[PDB]
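Trainee: I have a structure here, written as structure tokens, and I will follow up with some questions on it.
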Amino acid sequence: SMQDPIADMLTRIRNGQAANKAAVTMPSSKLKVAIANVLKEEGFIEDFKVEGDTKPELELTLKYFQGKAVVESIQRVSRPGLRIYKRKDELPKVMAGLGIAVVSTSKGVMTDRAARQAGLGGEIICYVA
Amino acid sequence: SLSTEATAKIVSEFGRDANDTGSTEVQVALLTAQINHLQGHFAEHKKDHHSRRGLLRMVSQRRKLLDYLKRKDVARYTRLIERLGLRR
Amino acid sequence: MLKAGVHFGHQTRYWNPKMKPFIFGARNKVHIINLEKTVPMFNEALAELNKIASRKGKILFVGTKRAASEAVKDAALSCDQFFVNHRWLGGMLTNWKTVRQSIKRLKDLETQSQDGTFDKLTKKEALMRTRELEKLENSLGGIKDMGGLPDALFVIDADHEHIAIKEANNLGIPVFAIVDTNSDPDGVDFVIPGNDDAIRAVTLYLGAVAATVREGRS
Amino acid sequence: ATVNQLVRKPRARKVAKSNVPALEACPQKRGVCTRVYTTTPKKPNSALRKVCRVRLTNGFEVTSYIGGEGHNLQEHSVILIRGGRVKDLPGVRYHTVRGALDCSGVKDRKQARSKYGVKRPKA
RNA sequence: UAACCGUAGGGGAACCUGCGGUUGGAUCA
RNA sequence: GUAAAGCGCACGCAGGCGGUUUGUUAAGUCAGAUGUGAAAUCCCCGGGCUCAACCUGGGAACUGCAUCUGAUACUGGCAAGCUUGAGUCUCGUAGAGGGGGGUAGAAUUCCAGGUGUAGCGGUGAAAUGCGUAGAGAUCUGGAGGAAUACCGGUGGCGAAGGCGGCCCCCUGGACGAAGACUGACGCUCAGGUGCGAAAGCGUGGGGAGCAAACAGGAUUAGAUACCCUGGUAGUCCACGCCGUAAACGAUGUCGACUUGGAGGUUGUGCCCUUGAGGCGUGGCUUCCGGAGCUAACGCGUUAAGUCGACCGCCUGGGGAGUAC
């Protein structure tokens, strides 16, 4: 959005899923693609690309196993006016461990397990189940 | 609103170049005119509120621009407020 | 540029605020159903039918509508499955228990003409009894082969076959319906935003359904 | 509300109103007994019950209920208020302790001896 | 005497009347 | 939304929040470490009173504050930018947007005069009332005030309240399109300022119709009403005040997403533009309705669906929006 560009990413992804869409598109961003990269390895998204050397536009591909979709849970937490910063011993564990939790570390964007395995903390980004 | 022979006129007096109808120095100054000119209009009628709403608009809108200059080039601010006899 | 060029749009401005993300864009009185938002639905639904058909399940095609009745069996009956092209009885999915009872007197009614057991009673009597077939063999004649609730229900228009879908989501029987602009897709777990009408729209997809189902079980 | 709207004016409490004039945070209070009434209950019930105005040690006057199948208080006898209001009797949100001070206690009662005025019967 | 809100005046009492708004009005007005 | 709850509507200071890129900083933040965080409680493991309560060793914890060494993804600061947000310019378009001043035609009432004659007016009936001092009707001339049939619409404009005859003058906003320009200059906004139907208030005007009050007639058991005959404030104007309404979509403003159908109104591109016309592409707006949401009714791309930023508000009924 014009105020919360990251929160929009999640919404556009979840809104697409519900509508059984194929691919979601929206303006890119260092953090955005960075986040989009994680869900990739996590198998939450098929692939992802962008267009524009001056006018970048993210391109994500939704995913679904059977009748229902894959990403059946995606919400934010560390939003503006109410940001969240956890330690290496406070990091959340989405769905008892199954779901992932994106968190920006001094090393870069990671997941609840990722950063933990490292032994460092960062500003939580969102919960993906 | 404003006459072309005036709008397109002033633009060529504050623009740091040519046909720069965007430049704050320009737009901002362009606002004072339609404002000062209307003050003579509002002197009469008075009860005409729906027109003052727009008047106030361009006024605050003008200020929103002045604050910007101060936050982009201190000089340009004090360098323009004089040419327009602003601040009062 | 493919066959999906027959169900472009339907149902004027009556629409339904819910059916929006599937609207190509209103134009010339009525709107259009964004086919690009229909392509995934075009198969995603069929995929499950193809998958379930392999499990040797059941499929009931509901289409009480005239322009779909006579032209629905060839896709269900011929394909040997289940369908109801008439007034969907009240409970043929929930109160099946007592409903099946009607099927019996229908079956045993059939056997009457089968053998010489038809030349019984006054010539008039046979007539009074034969009428039951007309109704029975019609309202159930295409469901008699269902010795128990199905596993998935594919209904044409989501509006007309209203009650039909209702009972379904109350028994846990998945529903694959081809809704429409003025349709209420909130009751369909597998929406197929297409022209609920159009003599061609119905046939193509309807027949296309049995297609995947036919060899669904390999 | 919102964090901001909370930082300003958070969540207010609620001063618990303890329906009891003879507060002082006590299990009971001593009285003097102004008189002995026999007021009638509300609309749902009938039969006249026994009550009595009490001049609590803290001045705070108030009528207390005199439960039990047998009254025996006087217009000067000293009783002990306890609590527990009574529906049928409005304003009467108290009861005189049975078997305490200058009061008496139910007679011939063999059940629920603790309550009322009785301590181990004729055996 | 459709009701209600505002506002005003009047009357044993609910309330009546005027002006504006509302549908939280029945019957095809 | 209807249960208690969106301020009547705007503008906007403080405050909160802030599109995209690179460098930089290292404040937030994260990592390590050093202090300190009294002991005792609590907790874990383990000891002694025959057990327990109890007593007791060590640790764990004390979620904090500070300091030091780092890490630089995100937030913040600084520098230089970028253009899609926002804005400026150009040229068009529609409009009951506002303020001022004119002006026209229909009708009412009244004044005068002509014709003409015993009724008119009113109601469910009636009666009050007006009529032989000549009404009513009719026709001619004149005075005056208020409102603008038809077009008028499920229409349009406005922040809200609201805004309809035609003409001129001063003026605001909205939208489209080729574009050109500025370069995050933005969103929200307690307090604050301003705008606010009608009724009402002050001064001075005006006053046709209508009409609280008031007065007659009728109804009725009564009728301080509904009905009828009259009628004052008021309704109208100026200027100042009052600020309320079921000030209602009973639904705060801003932005991004999410099937469809029929229609309305206004701009623009295009099509043998040969046409009423046909195909798109924007603004605003009706009705139906899918997913979903919902306690249900219902809402449904103009959401009451999925989200984000800021603000207002609610916390059982009565007492009471009352007392002070």
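Per Swiss-Prot, chain D residues shown: 2-124, in order.
Structure method, as recorded: electron microscopy, 13.5 Å.
Including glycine, each Cβ sits where the backbone N, Cα and C put it.
Straight out of Swiss-Prot:
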type	residues	note
MUTAGEN	D:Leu57 to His	Protein is not incorporated into ribosomes
MUTAGEN	D:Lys88 to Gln	Confers low-level resistance to streptomycin and a 15% decrease in the translational elongation rate
VARIANT	D:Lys43 to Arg	Confers streptomycin resistance but not hyperaccurate translation
Trainee: Can you give me the Cα-Cα distance between D:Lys43 (variant position) and D:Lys88 (mutagenesis position) in Å, rounded to a whole number?
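Mentor: About 8 Å separate the Cα atoms of these two residues.
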Trainee: Tell me the Cβ contacts of D:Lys88 (mutagenesis position) under 8 Å, same chain only and six or more apart in sequence, or just say none.
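Mentor: Listed in sequence order: D:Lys43.
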Trainee: Taking the Cβ of D:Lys43 (variant position) as centre, how many other Cβ atoms lie within 10 Å?
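Mentor: D:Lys43 (variant position): 10 neighbouring Cβ atoms within 10 Å.
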Trainee: Counting across all protein chains shown, how many other Cβ atoms sit within 10 Å of the Cβ of D:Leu57 (mutagenesis position)?
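Mentor: Other Cβ atoms found within 10 Å: 18.
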Trainee: Which state, by DSSP, holds D:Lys88 (mutagenesis position): helix, strand or coil?
Mentor: coil
